[PDB]
6 protein chains.
Amino acid sequence: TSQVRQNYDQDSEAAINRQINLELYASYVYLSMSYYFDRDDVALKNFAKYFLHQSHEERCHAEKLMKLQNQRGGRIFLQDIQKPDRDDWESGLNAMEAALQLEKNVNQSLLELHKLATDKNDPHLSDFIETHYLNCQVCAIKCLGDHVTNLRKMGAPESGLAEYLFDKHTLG
Amino acid sequence: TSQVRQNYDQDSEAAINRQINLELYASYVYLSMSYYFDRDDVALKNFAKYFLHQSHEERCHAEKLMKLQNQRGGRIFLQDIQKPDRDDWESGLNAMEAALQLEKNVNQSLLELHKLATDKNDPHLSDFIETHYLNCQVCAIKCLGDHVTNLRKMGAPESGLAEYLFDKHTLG
Amino acid sequence: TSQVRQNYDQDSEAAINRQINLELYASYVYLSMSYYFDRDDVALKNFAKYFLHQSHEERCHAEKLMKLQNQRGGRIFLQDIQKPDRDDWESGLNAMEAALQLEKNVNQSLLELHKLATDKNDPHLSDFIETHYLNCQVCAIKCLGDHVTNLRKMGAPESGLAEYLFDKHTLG
Amino acid sequence: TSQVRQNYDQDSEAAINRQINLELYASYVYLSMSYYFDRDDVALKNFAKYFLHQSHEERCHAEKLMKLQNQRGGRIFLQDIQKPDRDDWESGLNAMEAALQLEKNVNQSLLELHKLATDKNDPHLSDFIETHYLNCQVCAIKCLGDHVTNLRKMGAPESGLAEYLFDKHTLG
Amino acid sequence: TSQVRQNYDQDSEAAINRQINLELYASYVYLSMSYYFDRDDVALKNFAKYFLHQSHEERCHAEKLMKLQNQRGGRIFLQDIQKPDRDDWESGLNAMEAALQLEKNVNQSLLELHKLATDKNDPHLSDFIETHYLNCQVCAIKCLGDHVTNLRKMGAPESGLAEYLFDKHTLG
Amino acid sequence: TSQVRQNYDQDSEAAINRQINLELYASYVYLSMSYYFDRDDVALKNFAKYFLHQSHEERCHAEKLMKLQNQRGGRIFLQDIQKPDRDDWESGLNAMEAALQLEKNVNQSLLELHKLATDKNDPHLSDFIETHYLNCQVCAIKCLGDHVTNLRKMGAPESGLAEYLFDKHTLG
Ligand SMILES: [Au+]
Ligand SMILES: [Au+]
Ligand SMILES: [Au+]
Ligand SMILES: [Au+]
Ligand SMILES: [Au+]
Ligand SMILES: [Au+]
Ligand SMILES: [Au+]
Ligand SMILES: [Au+]
Ligand SMILES: [Au+]
Ligand SMILES: [Au+]
Ligand SMILES: [Au+]
Ligand SMILES: [Au+]
Ligand SMILES: [Au+]
Ligand SMILES: [Au+]
Ligand SMILES: [Au+]
Ligand SMILES: [Au+]
Ligand SMILES: [Au+]
Ligand SMILES: [Au+]
Ligand SMILES: [Au+]
Ligand SMILES: [Ca+2]
Ligand SMILES: [Ca+2]
Ligand SMILES: [Ca+2]
Ligand SMILES: [Ca+2]
Ligand SMILES: [Ca+2]
Ligand SMILES: [Ca+2]
Ligand SMILES: [Ca+2]
Ligand SMILES: [Ca+2]
């Protein structure tokens, strides 16, 4: 037992480990999407660039969760990082739609983690999530929601013109 | 025989001369395309400007090959520079498609030159190509590939709107 | 078949995919080591910081290989990213020793990739490796070799004083 | 017929095309001379550099004539660009003498073009030549004339000392 | 066996040692030439200065080869450094001619080293030579070639005026 | 006989030649030591760096002696430069001890040269040594003496910790 451990529940420790892997997967997903848009047959450079940043974000979000485990005397147990669902993501709209769902899945998971923190009576972990995850997940979700909304009304994905202009004007 | 000659094969010398002319032709082709887009009935100023730079590039690439012949004690033999295939290049998409093919033809030629350099056991010429040609030909090819990909999905060439917006947003 | 493909062998494409995953694994390994040294019972902040940079490096090295696949008309196929061997890395010396071996394994793999590139007669891929991987792998290996050499002669790992001072004076 | 055409005679259009090719040839000639002086057995770096600029000049002079065709609704028809007369230009004096003659030949041609412009009653083309060609051709000719005059009186071409010092003091 | 050794052939190690000594000898040769031109009966200060830099260059080129041995786990074995052929180098032309030959001898040796690297299948050593030696040896050789060409045509070495002016205008 | 010779004794000339070679040998020795500390199994970067400067110093000290020969109308006769005694220098302490001895040997030689200068009644050569050699040799010797003194009292060479810390704190 860590000399620094205090009010940290075995279950929390395991959940944090669980989340650390979830965040890393969401990083792999975005990285994958990114390089999809880098293909000579796809060629949206700002979509590519956008998702590459989303990738850095989720990865950074995970390392912060690794620091948190260490801070509270827990122990990091890493798991295999599961390849994403698809290799070809079809279109800009179809990836933004996949991203939204992903973000809502990671968000769901974070909310679970919050209830657990509360049930175990753990304020430090509860505010840590509130402050550093839940708030920035609502943002991400509205961002993607908006993009999906613009791309649709623009005639996507049946209109490579829509995706092209979007790429330029909104993701530029 | 040049006082500076060393490990330079007669065949290489001839191939370099062969390539020096190929690179100059690709310069004439681009120059031609450029001024095609400068016509009052075509009027894409950034397509024009783009191809004019491609022209300067291929020309510079050739003079570098002339310096290489001199460096290694070879002897430059210039040949007539053959007018290009067409005078009217139809559209932005249709020129970008012609450019891609040209780039792949010059690339083919450079690869030939590399095998020959290797067969004659000539490391200085082999890395010279690797470093100063082959690498920058892969780039050019993906660039053009991307442009062809964007123009198509944009509704080109049946849509002068596609070409116009492309000219502005991507070639600007 | 990609409009940009030229001289790219099916086998190479598959090997690049193979290497892209190897480089990502070496990133996960380092990330893991890093946060090992961030534990309250380990507490070497510069060892932690060092390995975190090694992690960013290998990851960057992989994304560059993903750009290469796209550049040459290949197709990126991602695989699961395998959790590392250990969770507890014992000591500074013992991780530096594990790192050296890892680096030599990735190096081995890169050399394999070079022979294959050559056999398929692929100069662009051959110099790409020479220039962007093999050279920087020799460096990394001597770096780690040196660290292992200093830590040993310092009385590590039986002497937490050695590791501590090293952390400060050499990794600071 | 171009929407912009006005007072432009079929004959003029053809002559401009004729001149566009003449100017490009004079560019190839100079480029050739340049790299002659870059040979290890010749080695006059400023003669080389001088003629390379003359090359850029004539090329620029031609592209300006291509813009002129487009401006007035004409149509550019490119022809093969004829390799120069010689491969070995003998000496500094002997190239400067060949250059003078070339310049006088291109000048002759421009004067022809001026009479034709006048006969067809075409003031815009007449001043275009006066302003952008004829004036700068008189200059070039006196420049070369002077060089030939200095090199001779210096003991050239029988005196590699003359050519060497000239290269340094006048072309430096 | 070095903890860092990988794909490094015994023969290569020995050749590198062989080259390390060759490069150092070429340094001694130049140093010798330099101070020849510093003699009150010779008195060409820029020839002296020129060869002193050539000396620093070859020496630096050797220490880089010593770093390479260490990098790859080889072992440096130094040999006696053989005094040069002559003490009196006669003239500027006659030293530049001796230098050219030396450069071509060292170049020959480097090429040998490249074939060996290739035969042993050693890409890291092969590009190391390509990048850091072969390329910069072609340059040096054309430089010297040019100097020999200028000095001859200037009336050297029968004309101390030629050597004097050269010293000033070209080596200054 | 040199037009500049005055009061310069045949014996002095020969001794200067003798010293020019001694100084160059001491340069080779240090260079050798330097790269000993660059080995992956040794790995003291500041010891390496230190001795590399000592190498530049002794070399510079020799070229100054070559200028002196020329200044006084003597004639430089170079001899083979003898490889050093050892290839493996064991430790930091053991090299610093070898360096001290070397410095005292070169110092001995310089003192011999001073007596000879005096006996031949040669004030210019006597002060040249006093000013540019003897004074800076006393310094070097106390420097090395001190290093040997610190390394010993630090527990060297039985304590790689001593050498490591020394390398950092004193040679850094
Ligand atoms: Au980012
Ligand atoms: Au909750
Ligand atoms: Au956040
Ligand atoms: Au340009
Ligand atoms: Au090849
Ligand atoms: Au290039
Ligand atoms: Au980093
Ligand atoms: Au290979
Ligand atoms: Au790298
Ligand atoms: Au110019
Ligand atoms: Au006229
Ligand atoms: Au002009
Ligand atoms: Au220098
Ligand atoms: Au070779
Ligand atoms: Au170099
Ligand atoms: Au002069
Ligand atoms: Au130094
Ligand atoms: Au004395
Ligand atoms: Au001194
Ligand atoms: Ca799976
Ligand atoms: Ca034709
Ligand atoms: Ca597993
Ligand atoms: Ca290479
Ligand atoms: Ca012809
Ligand atoms: Ca000898
Ligand atoms: Ca010996
Ligand atoms: Ca005194």
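Numbering of chain B is taken from Swiss-Prot, so the residues present carry the numbers 6-177, in order.
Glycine residues also receive a Cβ, built from the backbone N, Cα and C atoms like all the rest.
The Cβ of B:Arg23 (mutagenesis position) has B:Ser114 as same-chain neighbours under 8 Å, each 6 or more residues away in sequence. In Swiss-Prot, a mutagenesis experiment is listed as B:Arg23 to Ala, annotated with the note Abrogates interaction with NCOA4. Fails to localize to punctate lysosomal structures.
Mutagenesis annotation in Swiss-Prot: B:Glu28 to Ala, described as Reduces iron binding and oxidation rate; when associated with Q-87; the structure shown retains the original residue. All protein chains included, B:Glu28 (mutagenesis position) registers 22 other Cβ atoms within 10 Å of its own Cβ.
DSSP assigns B:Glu28 (mutagenesis position) to a helix in the three-state reduction. The annotation Fe cation 1 binding site is assigned in Swiss-Prot to B:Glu28, B:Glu63, B:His66 on the grounds of experimental evidence.
Sequence-distant neighbours of B:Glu63 (Fe cation 1 binding site) (same chain, six or more apart, CB under 8 Å from its CB) are B:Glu28, B:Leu29, B:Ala31, B:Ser32, B:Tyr35, B:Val111, listed in sequence order. Positions annotated as Fe cation 2 binding site by Swiss-Prot, on the basis of sequence analysis: B:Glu63, B:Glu108, B:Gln142.
The note that Swiss-Prot attaches to the published mutagenesis B:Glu108 to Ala is: No effect on iron binding but the oxidation rate is severely reduced; when associated with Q-87. Taken residue by residue with DSSP, B:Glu108 (mutagenesis position) is part of a helix. With a cut-off of 8 Å between CB atoms and residues at least 6 apart in sequence, the same chain places B:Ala31, B:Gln142, B:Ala145, B:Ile146, B:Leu149 near B:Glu108 (mutagenesis position), listed in sequence order.
Listed in sequence order, the residues of the same chain lying 6 or more apart from B:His66 (Fe cation 1 binding site) and placing their CB within less than 8 Å of its CB are B:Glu28, B:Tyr138. Close to the recorded Fe cation 2 site, the chain also has B:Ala31, B:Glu62, B:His66, B:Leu107, B:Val111, B:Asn112, B:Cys141, B:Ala145, B:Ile146: residues not among B:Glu63, B:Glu108, B:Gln142 whose Cβ is within 8 Å of the site's Cβ mean position.
Cβ-based neighbour count (10 Å, all protein chains) for B:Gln142 (Fe cation 2 binding site) stands at 21.
Within 8 Å of the centroid of the Cβ atoms of B:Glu28, B:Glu63, B:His66, where the record puts Fe cation 1, the same chain has further Cβ atoms from B:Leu27, B:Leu29, B:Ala31, B:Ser32, B:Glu62, B:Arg64, B:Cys65, B:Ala67, B:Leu70, B:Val111.
Reduced to three states, the DSSP call for B:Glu63 (Fe cation 1 binding site) is helix.
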